[PDB]
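The structure appears below as C-alpha cells.
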Amino acid sequence: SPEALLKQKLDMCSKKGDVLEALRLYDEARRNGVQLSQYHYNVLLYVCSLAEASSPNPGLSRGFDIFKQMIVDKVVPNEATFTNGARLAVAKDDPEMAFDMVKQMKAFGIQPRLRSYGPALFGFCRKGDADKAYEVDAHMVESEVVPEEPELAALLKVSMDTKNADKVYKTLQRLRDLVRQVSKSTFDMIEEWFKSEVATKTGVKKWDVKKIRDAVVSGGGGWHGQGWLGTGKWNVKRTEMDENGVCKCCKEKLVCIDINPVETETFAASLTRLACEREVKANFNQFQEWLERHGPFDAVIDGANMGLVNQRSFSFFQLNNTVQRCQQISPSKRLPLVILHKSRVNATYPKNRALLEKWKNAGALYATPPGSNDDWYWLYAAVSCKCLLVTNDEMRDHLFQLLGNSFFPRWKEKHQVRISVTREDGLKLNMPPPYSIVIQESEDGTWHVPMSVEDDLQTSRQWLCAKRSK
Ligand SMILES: *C1=CC(=O)c2cccc(O)c2C1=O
Ligand SMILES: *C1=CC(=O)c2cccc(O)c2C1=O
Ligand SMILES: O=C1C=CC(=O)c2c(O)cccc21
Ligand SMILES: [Zn+2]
C-alpha cells in the first residue's frame, strides 16, 4: 500500500534526523497523488523541528507550510500534532508565526492546547511587546485555555516592563486565583514590583471602605479586587507566618478561606468517574457500597504510605502508632479508616495480624483488591466522609495531575495530615493550618505572597510582606 510505504520511509527519516529526505518524500507523495494521514503529517512536523536558525533554512519555514496544509486538508490533529507544532514554533522563534498557527486552528474549529500559545506568548515577552502578549492572552481567554504559572509570570514581567500597574494588579489577582503560591522566580519578580518606582507612585489616598468591605464578602475572602490602595513607598520584607497565620513582620492574621460544599460534591463525582476508568468498575463499586454501610469516620489513613514513609521496609509499628494517634485526637475516639492492600493484610507476627482483623471487624479497615491503585480509595473515602486524610504521599504521580490545580490543592490543604518523626519525641501528626496558604490582599491593601515549596515541614515557607509605610 502506497500510504503504508510512505510511513516506512518517513519512520527512517525521524530516526536519522534526515530533513531533506522528508521534504523530498513529501513532494514525491504530492506528485504521486498520495493522501497523507495523521501519522504522516506528525512525523514531518517533528522532523522539521530539528532545523535551527543568514536567512530561514527550508526545514523550519517549510514546517509551517506543512502545518497550514494539514489544517486545509482537514486531517484531525491529535496530541502529537500540537506538541510538534509547538516545538517547530519554539525552534523558529518567530512569535507572530506561532500566533498565526493558533489563529488557523481557531478558524478551522480546532481547540488549541496550552503549549500551542507558549512560543507566541513567551516570544512576545522576550521582545518586550506587551500589546501582542495581551492579544495572545485574550485569545486564550476566548478559547477557554487556562494559563498556568509560566504564562502568568510572563504576563506579569511584560506588564512590569511597560509600567502597566493595572495589568500587574490583574495578573497578581490571577496568580492568587489560579496558582495560589508562586515559584522562586515569580516570587523574586513580585518583590521587585513592590520595591519599584511605579509601585511607589501608583495608589489612592482615600477610597470607599464599604465598597471594599462588600467586595471582600463577595469574593469568598482574602482579597477585594478593587485596585491598589494607599500611597507612597512599599515596605517589602521576606518573612514567615507563625503556626496561627500571623505575619512575623506586620502582625496581620491571615485569613482562612472557605470551600464551597458544591465544588466538593462535584469533585467527588469526578473522582468516581476518574476511578471507574482506571479500576475494575465492580471493585470500585464494591468499595463505595462498603463505605455507605460504614463510618462515621474522622480520618482516613493511607496505610501503605504510613507503613513505608522513611522506612527501608513496611513498619507495622509506624502504621499502628499512627492509627492510635488519630484515634486519640478524634473527639469521640473513632478508629480511623485504614485503607491497605489485601496483599499486606496477609502481617507475619500473629498479634499484628489479629489487630488488622480487629480493625476490619470494627468497621475500620478496607483491604483493596489485587491490581487496584489504593489512591482512588483513600481519596474517595476522605472526600465523601468529609474527614481528614492521613498521608505523606508527595502526589507527584500522573494520577494526581488528573485531579486539577484549582479545587484539589485547596481541599488538600484543609484535609491532609502528614506524619513527622523525631528521635526526641517520636511521631507527630501535622494538622491542616488555621489559615489559607495563598496570595492575600487585605482590606487596607497589604499583600502577603507565599512561595511554593516541595515540603513545608522540611523547609520553612518564605512569604513576602508588602505593606505601605504611610
Ligand atoms: C518587618 C518589619 C520590620 O520593621 C522589620 C524590622 C527589622 C527586621 C525585620 O525582619 C522586619 C520585618 O520583617
Ligand atoms: C481555617 C480556619 C480555621 O480556624 C481552622 C480551624 C481548624 C481546622 C481548619 O482546617 C481550619 C481552617 O482551614
Ligand atoms: O461512571 C461511573 C464510574 C464508576 C462508578 O462506580 C459509577 C457509579 O457507581 C455510578 C455511576 C457512574 C459510575
Ligand atoms: Zn505582613
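The numbers used for chain A are those of Swiss-Prot, and the residues that appear cover 95-147, 151-443, 447-570, in sequence.
Method on record in the header is X-ray crystallography, 2.2 Å.
Using the three backbone atoms N, Cα and C, a Cβ is placed for every residue, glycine included.
Taking the Cβ of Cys347 (Zn(2+) binding site) as centre and 10 Å as the limit, one finds 15 other Cβ atoms among all the protein chains shown. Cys347 (Zn(2+) binding site) falls within neither a helix nor a strand when secondary structure is assigned with DSSP, and so counts as coil. Taken from Swiss-Prot, the feature Zn(2+) binding site applies to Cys344, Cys347, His548, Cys565.
The note that Swiss-Prot attaches to the published mutagenesis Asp399 to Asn is: Abolishes ribonuclease activity. Long-range Cβ contacts of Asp399 (mutagenesis position) within its own chain (separation 6+, distance under 8 Å): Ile436, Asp474, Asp475, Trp478, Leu489, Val490, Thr491, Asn492, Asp493.
A helical conformation is recorded for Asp474 (mutagenesis position) in the three-state DSSP classification. Over all protein chains present, the Cβ of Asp474 (mutagenesis position) has 19 other Cβ atoms lying within 10 Å. Per Swiss-Prot, Mn(2+) 1 binding site is recorded for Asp399, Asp474, and the stated evidence type is a curator's inference.
For the mutagenesis result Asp474 to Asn, the note given in Swiss-Prot is Abolishes ribonuclease activity.
The note that Swiss-Prot attaches to the published mutagenesis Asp475 to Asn is: Abolishes ribonuclease activity.
The annotation Mn(2+) 2 binding site is assigned in Swiss-Prot to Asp475, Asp493 on the grounds of experimental evidence. Cβ neighbour count for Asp493 (Mn(2+) 2 binding site): 19 (other Cβ atoms within 10 Å of its Cβ, all protein chains included).
What surrounds the Zn(2+) site, by Cβ distance within 8 Å of the Cβ centroid and not counting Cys344, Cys347, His548, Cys565, is the set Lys334, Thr336, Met338, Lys345, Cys346, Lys348, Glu349, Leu351, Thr546, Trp563, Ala566, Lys567 from the same chain.
Sequence-distant contacts of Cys344 (Zn(2+) binding site), defined as residues of its own chain at least six apart whose C-beta falls under 8 angstroms from its C-beta, comprise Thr336, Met338, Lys350, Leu351, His548, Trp563, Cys565.
A break of 3 residues separates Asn443 from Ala447 in the model, with a C-alpha distance of 6 angstrom spanning it.
In the deposited model, 3 residues go unmodelled between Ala147 and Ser151, whose Cα atoms sit 8 Å apart. In the three-state DSSP assignment, the secondary structure recorded for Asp493 (Mn(2+) 2 binding site) is coil. The 10 Å shell around the Cβ of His548 (Zn(2+) binding site) contains 26 further Cβ atoms across the protein chains shown.
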